[PDB]
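Visitor: I'd like to ask you about the structure that follows.
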Amino acid sequence: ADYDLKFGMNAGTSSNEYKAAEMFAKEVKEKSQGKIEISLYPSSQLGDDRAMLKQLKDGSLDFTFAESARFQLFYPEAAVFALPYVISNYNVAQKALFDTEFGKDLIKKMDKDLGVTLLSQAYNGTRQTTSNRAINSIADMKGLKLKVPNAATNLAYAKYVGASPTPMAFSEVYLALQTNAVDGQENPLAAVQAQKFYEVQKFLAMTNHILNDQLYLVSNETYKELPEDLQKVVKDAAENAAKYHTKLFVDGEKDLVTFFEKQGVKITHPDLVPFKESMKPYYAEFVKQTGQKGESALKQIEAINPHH
Ligand SMILES: CC(=O)N[C@H]1[C@H]([C@H](O)[C@H](O)CO)O[C@](O)(C(=O)O)C[C@@H]1O
């Protein structure tokens, strides 16, 4: 086709993220009357989110996904998006990004500094903790070899609750869990299902610790080359796909607890009071290390009312 574009993602071909990406690709091809084709490159074939973000800056990849929190890699105060228990729900994540001065400044910085245009935002689940032994209480986290992604906020989650974080790549996790070289991991339910981590974890704790969004991103290199009518086609299709993306996650969080129960998994509901208490020292370190931009991002996020 005239523009042969590529969409890279960490997620696999059974994931919600991929399904929404298929919808995005399909609308774009149609409403562009065939001028744009978007091919999918899942399962981190192109490298992980960090790597793919660098390919979008360079212009060697055209689209990818990223959480708002992943931009803590460049702007330390963007960690606020993933300080555990700080963002209440997805309504708060939406207003954080689009309706605060911090948020709006982060978007403009994404474009001018990092070579990426934010097209849409979806919901990608609330993270929970699976494991090979029960998590009845925060005490059960002691010495747990918990698999985390390569991100400072997830490592901090593990540390401060008394677990032993082993960072690793997503594609590696399943075997690690099965052999028990690690004891647990902490994705939203959707990914626990997509990656089938429920086949090699008898236990799931509802730790509700981090709220993931997902941003549909396009390389500026690619976006600037598209005529404005085709820019609007890609922009609209990204908003349509985001809304669908959010619905897949919302509908699944209802039904998946029962799906895991049927699959022989044992669900616990530990007291979150001490989880939340364990993090105050981390919030203090966060303000200490990120300074006044950081206390100003927290202030703006904590002021957002979580009720629609
Ligand atoms: C857009 C994207 O790639 N998200 C990925 C996130 C982020 O990389 C991480 O949370 C840091 O923000 O990590 C996972 O949860 C993980 O490796 O377990 C998989 C998920 O697909």
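Numbering starts at 1 and runs along the chain as it is shown here.
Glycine is no exception: its Cβ is also placed from the backbone N, Cα and C atoms.
Below are the features listed in Swiss-Prot for this protein:
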type: MUTAGEN; residues: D49 to A (Swiss-Prot position 72); note: Complete loss of incorporation of N-acetyl-beta-neuraminate into the LOS
type: MUTAGEN; residues: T64 to R (Swiss-Prot position 87); note: Complete loss of incorporation of N-acetyl-beta-neuraminate into the LOS
type: MUTAGEN; residues: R127 to K (Swiss-Prot position 150); note: Reduced incorporation of N-acetyl-beta-neuraminate into the LOS
type: MUTAGEN; residues: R127 to A (Swiss-Prot position 150); note: Complete loss of incorporation of N-acetyl-beta-neuraminate into the LOS
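Tell me about the setting of these features in this model.
Guide: Annotation note: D49 (mutagenesis position) sits in a helical segment as assigned by DSSP. Taking the Cβ of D49 (mutagenesis position) as centre and 10 Å as the limit, one finds 22 other Cβ atoms among all the protein chains shown.
Secondary structure from DSSP puts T64 (mutagenesis position) in a beta strand.
Packing around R127 (mutagenesis position) is summarised by its Cβ count: 22 other Cβ atoms lie within 10 angstroms of its Cβ, all protein chains included.
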Visitor: Within the set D49, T64, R127, which mutagenesis positions show a CB-to-ligand 1 distance under 6 A?
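Guide: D49, in sequence order.
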Visitor: Name, in the order they occur in the sequence, the residues of the same chain whose CB lies under 8 A from the CB of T64 (mutagenesis position) and which sit 6 or more residues away.
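Guide: In sequence order, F7, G8, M9, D49, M52, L53, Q55, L56, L217 meet the Cβ cut-off.
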Visitor: Need the DSSP three-state call for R127 (mutagenesis position) to compare against my parser.
Guide: strand
